[PDB]
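Report on one structure; see the data block that follows.
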Amino acid sequence: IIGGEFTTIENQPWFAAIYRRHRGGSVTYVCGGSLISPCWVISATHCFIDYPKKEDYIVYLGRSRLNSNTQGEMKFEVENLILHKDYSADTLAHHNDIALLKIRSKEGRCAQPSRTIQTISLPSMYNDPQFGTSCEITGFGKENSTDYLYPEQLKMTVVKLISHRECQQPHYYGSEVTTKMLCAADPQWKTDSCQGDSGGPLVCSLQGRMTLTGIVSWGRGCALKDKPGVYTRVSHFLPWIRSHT
Ligand SMILES: N=C(N)NC(=O)c1nc(Cl)c(N)nc1N
């Protein structure tokens, strides 16, 4: 997250930190995710497409820091890694960038709700917030394009939803963005999601209710003028989400 502020997991209880195990014992951060139900985490397919091995992933819930433990956090293995069949990636754009991760603890149990661990509501069929609506994003992603390391503390920022028409302009993304995607950015181009924030949530207060409106998917650079963040439109994937869960 470029700009924005440091926050704690208590403020983003549905946030899931996904790591990959390596040979030797070195674990590295992969992407963000969201707890949609006690046993299910939703993320982006591009995060796992190159290494589809469920055994190599570790999902953390209730975690505020990247490389240190947080009181009340819970560790989970991945029981089932469901990637979208029609996933494809063009020059910039990622299509059908959505993934489901069925989680289970060592004891075979799912997530147990607490002050630092909660689920987020999915949207209604084709019912998104009107454009111009403010939404928040969270992640352990880069703070600047020039950084090679990720921030140690979780961050968040607020961005505004941009209409499909505006995002399809020539100077923006043109015909690369589709109706299955959502654009969002800071009107002043100061804050934005970046590398590392992928798979994380785009949360919008819809009709007095926190709703998972999008999943961080792609963008040209980070916080660049006329280059909004692009998110997977959760409302258009409800049939797919329900059929696999
Ligand atoms: N402007 C944005 N919102 N950009 C990104 O979200 C993003 N950028 C880069 Cl450079 C990347 N590797 N992954 C991303 N998800």
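Numbering of chain A is taken from Swiss-Prot, so the residues present carry the numbers 179-423, in order.
Per deposition record, X-ray crystallography, 2.1 Å.
Cβ from N, Cα, C; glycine included.
Counting only residues at least six positions away in the same chain, the Cβ atoms of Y265, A267, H272, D275, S376, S395, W396 sit under 8 Å from the Cβ of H224 (active site, charge relay system). The annotation active site, charge relay system is assigned in Swiss-Prot to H224 (among others).
Its Cβ placed at the centre, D275 (active site, charge relay system) has 29 other Cβ atoms within 10 Å. The active site, charge relay system annotation in Swiss-Prot covers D275 (among others).
A sphere of 10 angstroms centred on the C-beta of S323 (mutagenesis position) encloses 12 other C-beta atoms. Here Swiss-Prot describes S323 to E as a published mutagenesis experiment; the accompanying note says: Abolishes phosphorylation, proadhesive function and ability to induce chemotactic response; when associated with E-158.
In three-state terms derived from DSSP, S376 (active site, charge relay system) belongs to neither a helical nor a strand segment and is classed as coil. Within 10 Å of the Cβ of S376 (active site, charge relay system) there are 25 other Cβ atoms, across all protein chains. Per Swiss-Prot, active site, charge relay system is recorded for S376 (among others).
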- Query: Are any of the active-site residues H224, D275, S376 near ligand 1, with a Cβ under 6 Å from it, and if so which?
  - Reply: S376
